[PDB]
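So the structure is just underneath, and the comments pick up after that.
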Amino acid sequence: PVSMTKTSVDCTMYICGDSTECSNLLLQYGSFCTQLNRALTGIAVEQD
Amino acid sequence: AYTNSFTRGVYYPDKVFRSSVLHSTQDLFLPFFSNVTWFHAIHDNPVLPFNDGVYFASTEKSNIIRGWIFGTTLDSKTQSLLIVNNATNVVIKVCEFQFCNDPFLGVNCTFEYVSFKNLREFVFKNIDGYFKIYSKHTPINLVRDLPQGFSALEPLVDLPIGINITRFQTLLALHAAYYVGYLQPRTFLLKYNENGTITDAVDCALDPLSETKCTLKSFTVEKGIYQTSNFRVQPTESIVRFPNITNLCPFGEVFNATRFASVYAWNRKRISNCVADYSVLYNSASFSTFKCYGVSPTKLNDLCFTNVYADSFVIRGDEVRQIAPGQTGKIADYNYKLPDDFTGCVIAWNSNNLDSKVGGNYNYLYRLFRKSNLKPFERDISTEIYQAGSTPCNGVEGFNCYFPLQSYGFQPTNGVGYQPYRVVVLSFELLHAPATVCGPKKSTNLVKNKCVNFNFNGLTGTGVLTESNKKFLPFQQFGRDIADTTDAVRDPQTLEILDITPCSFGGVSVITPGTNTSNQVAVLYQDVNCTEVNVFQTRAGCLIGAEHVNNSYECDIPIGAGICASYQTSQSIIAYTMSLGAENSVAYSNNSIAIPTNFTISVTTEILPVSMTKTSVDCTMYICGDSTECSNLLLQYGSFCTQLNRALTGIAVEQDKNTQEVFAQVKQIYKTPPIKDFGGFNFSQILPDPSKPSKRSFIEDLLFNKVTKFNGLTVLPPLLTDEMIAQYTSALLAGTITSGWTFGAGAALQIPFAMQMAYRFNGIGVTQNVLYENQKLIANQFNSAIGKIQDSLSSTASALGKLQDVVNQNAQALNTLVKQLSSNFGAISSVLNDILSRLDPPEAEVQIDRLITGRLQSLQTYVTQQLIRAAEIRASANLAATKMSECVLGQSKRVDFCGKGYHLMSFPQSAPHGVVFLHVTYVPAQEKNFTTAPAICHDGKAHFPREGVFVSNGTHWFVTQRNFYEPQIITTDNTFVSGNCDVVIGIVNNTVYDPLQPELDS
Ligand SMILES: *[C@@H]1O[C@H](CO)[C@@H](O)[C@H](O)[C@H]1NC(C)=O
Ligand SMILES: *[C@@H]1O[C@H](CO)[C@@H](O)[C@H](O)[C@H]1NC(C)=O
Ligand SMILES: *[C@@H]1O[C@H](CO)[C@@H](O)[C@H](O)[C@H]1NC(C)=O
Ligand SMILES: *[C@@H]1O[C@H](CO)[C@@H](O)[C@H](O)[C@H]1NC(C)=O
Ligand SMILES: *[C@@H]1O[C@H](CO)[C@@H](O)[C@H](O)[C@H]1NC(C)=O
Ligand SMILES: *[C@@H]1O[C@H](CO)[C@@H](O)[C@H](O)[C@H]1NC(C)=O
Ligand SMILES: *[C@@H]1O[C@H](CO)[C@@H](O)[C@H](O)[C@H]1NC(C)=O
């Protein structure tokens, strides 16, 4: 295997999809969405 | 009259000093380069919407504009402020002043305070009751309109009025040029300088440039692809689909029955074919207590449940808290037990008057004695006499004989907690029965191929509703997927299978070149079909902004599905099928050979992250910095942070081990000779310069120059400082300049650099004779190639990509740790001295525990992230150690392992937490077509070369090495005799000249 499936799983919509209140409570955790999205993006560009 | 609001309107969201740091906040500013209205001051004061604010600017020469009135009615009906400056006093009052018929200044008194060449900007506003006076006076040389320039707008005075303003009217002076920008709750990338003046700002929700600007946290964005947010097709309307129920449900019957059951025999009234509004329930104010455990106490009317139970039984006032999960007592253990996962809602209204006889209500029973505690939602009708003592009864009294059921005497003369009630615990359940009890919300038509807000029988979501062929059985109602989410539903009014699929969604990514190159904007909608959104549709999605090009180019900013975007010609953004290269068919046949007549020595900079900043956090200092209570509460987790400290110190020691394995493979001190008579190969740019104060290379100096805390986490200094890392690199360079591969294995053997290149040439199967034949030429090419390294390494910032990105990666890891010191994690504050200094210790274990589980989980993500990052660094560092061992400390025969081309050697160069290798490679340049045959037959015997390839230019046959055209006549010290000419295909007639033949003939 040279690559996995290039999953681009977004933090806010995966955890609180189609929701504003849950995304507001989730951004109160600080950066976990931005380093998780950067981690998935780094994974995707790593398969590329 | 419209104006481009160029740069004006930036103020301080807060007045906390910051330096060389970019803070992002949500606040009310007007957008940059936006549309603002242009006014004159001849013969205009309409009441504009100050919905959340505007920005004022004045071109003034005689002080005509002098005041403002802001408010919601602005007619002394509400509290409205007036501003006058009578050349000596500043007067800002909201008191009941006499305003004129047309409000001007000449040329509810609760707030108890009673007393061109100039651009004036004033923003009077209210945020949370603060009245901020924002002021700035700025000289200019400009007359046409508002100037282009940056101006921080600072607060001066905060006054206690706290006034609603939704629309405002300017104040004139009778015997006003201004601008109106509608502010929005937008997020803003703000820049502070070291002197504390806000020098720039970005409204970053405006255009793709600014969206990249505040997602990359920088005012200058590199050319590339960046995901900024998510695109979701918003529902345009709401569809409600409920069964065609026509009967009002007897909820009022189980509230207003002539009699209610006891807790000994409470009823299960099961409900189907009903409409439940609950609006009459909430409109009734009779509820004494409403402890609604599974579902919201207020938000229930729109919700639909599958089945409901009315568990009506009468119990005392002090016992109303015992109808709860986890509660115990006589009633909770002997009469009615609720499960710990009870999903429902408990009802009890103020009801002393109805289920209470004036002579005593005697018909309600309860169980006070039982040998075992009862089960959740079971019904026990058993009347067996409870066994208390020792001897049994044959229906008599005495020992072991009381009736286990006895009744309440309900009289109005009882105590206030002992009062009778019509408590009726409507034991709601959310199960997955056929959903019947829905709020009315009259239905609408079934839309197709358009995602809207649907609520099918209490099940909500977003998606399109299409017809399906999915053959339901008549009892079955809902569909599920492999991921057990809802796949199909049946419309409960018309019996049709409705497929549910959420519409096209996805993150938005942005194509943008450098801001130092362009400001042209582009957006990408991936996996969206170009209906629901100079528009291009591809397999990757809907691309808006770039014109589609049938001509194919090399990929610069990747898009997806083979599409790539770039910036070219007059320049513009283009979209195209990306090239896989130049379309170059090879000139194959059975007899076609290509061998290069010319070569070049190319040098490639394989730069490798070998090491990392030895970050080490402290259980005390980082997690619970200078706090005895928090350090104790972290040791409450036991050895947990101790293996974290062990792991981080392990990362430090193995980083030292990586550096030792790549550099201190050398056992001695090697120093360069005072003369650099290196056979034409000047190394004073790659070798340390004695004229330099620190003995490092010149290219290392540009690797130190062009490419380059105290708050609980420290950095450990390396065991190897930068100067003596440079000393080890100088040692490795010296060993591979005067000693080559020998000092890697054993004793230092002095070997010339000409010998190293000549023998390294042999390694890749090209003969070393070419090197001494063109020594001056390749000295020129290699020196100028190192000069091209110097030029590229000094000109392009992208040449340091693989170390700049990793040093930045560690920087963002540390920076996210730093940002968790702002993150609250559910605690009310993020600074630990603040949270400890204001919380009493018993609730401080709770607050500190939330903060440290958040801090420790973020630190856990951090330490695992650098554990896998140090695994990547250590994999690339064992790669670097084998690279140095086989490519510096020896010659590698691994093709394409030491950069593109036939590897010759490599030159270590120290760099900030990394190694730069100067891999010299052999790359062929110019080639010719020749005719070739597998073998040459000479005297009935087939001939094969020991080294090299048979070729012919069409006139004479030659044997030549596979990577350089050196034609010689076929000679038996280059070929050998084998086999016969009758078997091999493609063999040609020739003669093979034995070098022994002229010796024996002469
Ligand atoms: C900020 O303050 C320093 C300190 O006097 C001053 O020298 C400088 O000119 C100011 N302005 C800047 C850095 O733009
Ligand atoms: C109830 O809904 C069904 C939908 O199929 C419809 O055919 C029927 O006429 C409706 N009846 C009333 C009284 O609204
Ligand atoms: C995109 O929408 C058009 C509009 O009708 C349609 O013809 C085309 O099939 C769609 N593309 C895909 C991949 O379904
Ligand atoms: C082959 O091409 C290289 C390219 O620079 C040149 O330096 C060299 O002199 C050429 N050799 C011959 C034999 O033409
Ligand atoms: C050193 O390298 C420079 C290249 O800038 C060259 O001009 C000079 O002749 C070299 N000196 C020696 C002694 O090789
Ligand atoms: C394949 O090789 C044979 C023998 O060298 C030759 O006769 C034949 O023409 C070749 N095929 C082509 C397409 O040239
Ligand atoms: C030359 O090659 C041919 C095959 O094409 C072979 O039959 C013959 O014996 C060879 N030698 C000669 C003609 O001397």
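Indices start at 1 and increase along the chain as displayed.
For this deposited structure, the header notes the method as electron microscopy, 4.0 Å.
Placed from the backbone N, Cα and C atoms, the Cβ positions cover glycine too.
The domain 'BetaCoV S1-CTD' annotation in Swiss-Prot covers B:247-440, and the record cites experimental evidence as its basis.
Secondary structure from DSSP puts B:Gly252 (variant position) in a helix. For the natural variant B:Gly252 to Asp (Swiss-Prot position 339), Swiss-Prot gives this note: In strain: Omicron/BA.1, Omicron/BA.2, Omicron/BA.2.12.1, Omicron/BA.4, Omicron/BA.5, Omicron/BQ.1.1. The structure shown keeps the original residue.
For B:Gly252 (variant position), no same-chain residue 6+ apart in sequence has a C-beta under 8 angstroms from its C-beta. Under its natural variant annotations, Swiss-Prot gives B:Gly252 to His (Swiss-Prot position 339) the following note: In strain: Omicron/BA.2.75, Omicron/XBB.1.5, Omicron/EG.5.1.
All chains included, 13 other C-beta atoms sit within 10 angstroms of the C-beta of B:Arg321 (variant position). The natural variant B:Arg321 to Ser (Swiss-Prot position 408) is recorded by Swiss-Prot, whose note states: In strain: Omicron/BA.2, Omicron/BA.2.12.1, Omicron/BA.2.75, Omicron/BA.4, Omicron/BA.5, Omicron/BQ.1.1, Omicron/XBB.1.5, Omicron/EG.5.1.
Of all Cβ atoms in the shown protein chains, 6 besides its own fall within 10 Å of the Cβ of B:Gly359 (variant position). Under the DSSP three-state reduction, B:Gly359 (variant position) is assigned to coil, being neither helix nor strand. Quoted from Swiss-Prot, the note attached to the natural variant B:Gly359 to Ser (Swiss-Prot position 446) states: In strain: Omicron/BA.1, Omicron/BA.2.75, Omicron/XBB.1.5, Omicron/EG.5.1.
For the pair B:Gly359 (variant position) and B:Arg321 (variant position), the Cα-Cα distance reads 28 Å. Under DSSP, B:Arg321 (variant position) is assigned to a helix (H, G or I) in the three-state scheme.
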